[PDB]
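Report on one structure; see the data block that follows.
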Amino acid sequence: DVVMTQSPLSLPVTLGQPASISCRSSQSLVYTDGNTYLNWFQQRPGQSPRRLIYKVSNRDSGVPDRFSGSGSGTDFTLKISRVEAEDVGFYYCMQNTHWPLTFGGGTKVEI
Amino acid sequence: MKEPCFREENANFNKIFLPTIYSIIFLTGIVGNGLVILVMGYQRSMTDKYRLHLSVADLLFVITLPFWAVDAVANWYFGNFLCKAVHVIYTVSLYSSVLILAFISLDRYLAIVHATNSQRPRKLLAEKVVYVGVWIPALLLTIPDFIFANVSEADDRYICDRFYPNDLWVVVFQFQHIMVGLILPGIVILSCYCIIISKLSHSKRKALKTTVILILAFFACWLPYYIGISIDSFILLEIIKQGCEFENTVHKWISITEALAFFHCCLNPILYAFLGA
Amino acid sequence: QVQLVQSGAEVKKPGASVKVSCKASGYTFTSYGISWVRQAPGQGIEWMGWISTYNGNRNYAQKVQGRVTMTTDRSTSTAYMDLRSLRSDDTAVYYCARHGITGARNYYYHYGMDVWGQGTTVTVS
Ligand SMILES: CC(C)CCC[C@@H](C)[C@H]1CC[C@H]2[C@@H]3CC=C4C[C@@H](O)CC[C@]4(C)[C@H]3CC[C@]12C
């Protein structure tokens, strides 16, 4: 129902330099109570996905301070202020405002 | 085989309309009940003695309201023990007022129907029996509130609610609520009044009319809420199948009629101010 | 601690049936719902279904509807997923997540996906 487009498909970055992944939805992800529910997932190879950020820019417990999220409406962005050796993996953005939920295409961060 | 219906919330109706009503009810009820208790306790008849108990029962509900209003506006920051305490206090104050009304009806029946030898059982009943018949059953009926009322965390949101294993305890306790609050005291009150009116047909009215007005107002503030509860329980049993928008409509109307019924903690000081006591 | 444990990896013939479990521990099982998702090798993550452990309300995706069924067990606090009429396209990794919240006066779907299972690899050949 709601398609999510991610960019770029592959993001080769160097250690110590910032990285940005941007995804945009087909519709406006604003619920009837004024809140936006878009969250970001990180998947390491051989493990189940792990959240990083929820509700556009709210971080979970245990995630570092490097990760941050922004954007509102129909364009959202994830930024890593300093890429480390443990950030390699797949990144997805998922919206939970319209039934049913949908996932992003997925971007591979290459050290 | 059944599709789910999720509840709907909007920032304009809930978060603005409900806190304002809760605040108005809180200020009115606290002022009225404080004045009534201050006047009665530290300056009577027996109806005044039962109305002091009604005022005390209303104070607990008024105290409980600042928690629901804050939960509606921002969040539930008050922990887990306070969740159980709020639920228990709400249930006690809900169940301990209709029983006092029934006791008032019984007192009026004894005073008017017999009028020859009733001061002794009226005394005994008022002092000894109200404690063991109004408050103790009300306290005993709060065990499910002790057990099933918990706070749960989802994302960054804490919610205080009654979490049952499945949707049939909800029906069971709604039917228990209806039966305890509306039928047996209702039967007692309407039979005492039927026998009084039958006795006084061939024939005092300054207190009888006041008590009748109080009981009618109390039972008219709660009727739409009971109708909504009955409709909801008949939907949970899957006896009424009319789509998914009907369920949202009835849920909204249950919320509205609950907000309306929360005005029962102000009737006693209004019939004190207007009728002149 | 809050966790979900799934069954093992498994290989099935075409036309067979797959019954995969998901046991929850560390939290009240009946206060949330369980969402079943799959990820194919070299493909994106795709939603498959949602079941309410509270009142047994379920919803399947349109793509997989007609072949998938879901059930729960309160006494053992587990959730199952049965997929029938398997094809070679069903070779994937299936994940189990805690999705939604279902209480007496709260029945929402936009809370959750906090905790997930380890996933089971189903190979259809
Ligand atoms: C757990 C919380 C809700 C306490 C439950 C018990 C409460 C509801 C009961 C316990 C003892 C009761 C009190 C016993 C005696 C009196 C004196 C009377 O002239 C007015 C009512 C009043 C003041 C009662 C009000 C209700 C009361 C306070």
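Here chain B follows Swiss-Prot, giving residues 24-66, 70-229, 234-307 in order.
Yeah, the Cβs are placed from backbone N, Cα and C, and that goes for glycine too.
Record features, source Swiss-Prot:
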{"type": "MUTAGEN", "residues": "B:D97 to N", "note": "Reduced CXCL12 binding. Abolishes signaling. Markedly reduced coreceptor activity for HIV-1 isolate LAI"}
{"type": "MUTAGEN", "residues": "B:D133 to N", "note": "No reduction of agonist-induced G-protein activation"}
{"type": "MUTAGEN", "residues": "B:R134 to A", "note": "Loss of agonist-induced G-protein activation"}
{"type": "MUTAGEN", "residues": "B:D171 to N", "note": "Reduced coreceptor activity for HIV-1 isolate NDK"}
{"type": "MUTAGEN", "residues": "B:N176 to A", "note": "Enhanced coreceptor activity on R5 HIV-1 isolate Envs; when associated with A-11"}
{"type": "MUTAGEN", "residues": "B:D193 to R", "note": "Abolishes coreceptor activity for HIV-1 isolate NDK. Reduced coreceptor activity for several other HIV-1 isolates"}
{"type": "MUTAGEN", "residues": "B:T240 to P", "note": "Retains ligand-binding affinity but abolishes signaling"}
{"type": "MUTAGEN", "residues": "B:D262 to A", "note": "Markedly reduced coreceptor activity for HIV-1 isolate LAI"}
{"type": "MUTAGEN", "residues": "B:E288 to Q", "note": "Reduced CXCL12 binding. Impaired signaling. Reduced coreceptor activity for HIV-1 isolate LAI. Enhanced coreceptor activity for HIV-1 isolate NDK"}
So, in DSSP terms, is B:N176 (mutagenesis position) helix, strand, or coil?
strand
Within 10 Å of the Cβ of B:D97 (mutagenesis position), how many other Cβ atoms can be counted across all chains shown?
19
Far apart in sequence but close in space: which same-chain residues, 6 or more away, have a Cβ under 8 Å from B:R134 (mutagenesis position)?
B:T73, B:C218, B:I222, B:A237, B:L238, B:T241
Sequence gap of 6 or more, C-beta under 8 Å: which same-chain residues meet both conditions with respect to B:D133 (mutagenesis position)?
B:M72, B:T73, B:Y76, B:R148, B:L151, B:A152
Within the chain of B:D171 (mutagenesis position), which residues six or more apart in sequence place their C-beta under 8 angstroms from its C-beta?
B:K110, B:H113, B:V114, B:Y116, B:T117, B:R188
Any idea what the Cα distance is from B:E288 (mutagenesis position) over to B:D262 (mutagenesis position), rounded to a whole Å?
13
With CB distance below 8 Å as the criterion, list the mutagenesis positions among B:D97, B:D133, B:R134, B:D171, B:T240, B:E288 that sit near chain C.
none
Endpoint distance, Cα to Cα in Å, for the 4-residue gap that opens after B:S229 and closes at B:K234:
12
Need one number: the Cα separation in whole Å between B:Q66 and B:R70 across the 3 missing residues.
10
To the nearest Å, how far is the Cα of B:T240 (mutagenesis position) from the Cα of B:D193 (mutagenesis position)?
42
Among the mutagenesis positions listed here (B:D97, B:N176, B:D262), which has the Cα closest to the Cα of B:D193 (mutagenesis position)?
B:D262
Measure from the CA atom of B:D262 (mutagenesis position) to the CA atom of B:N176 (mutagenesis position) and give the result in Å, rounded to a whole number.
23
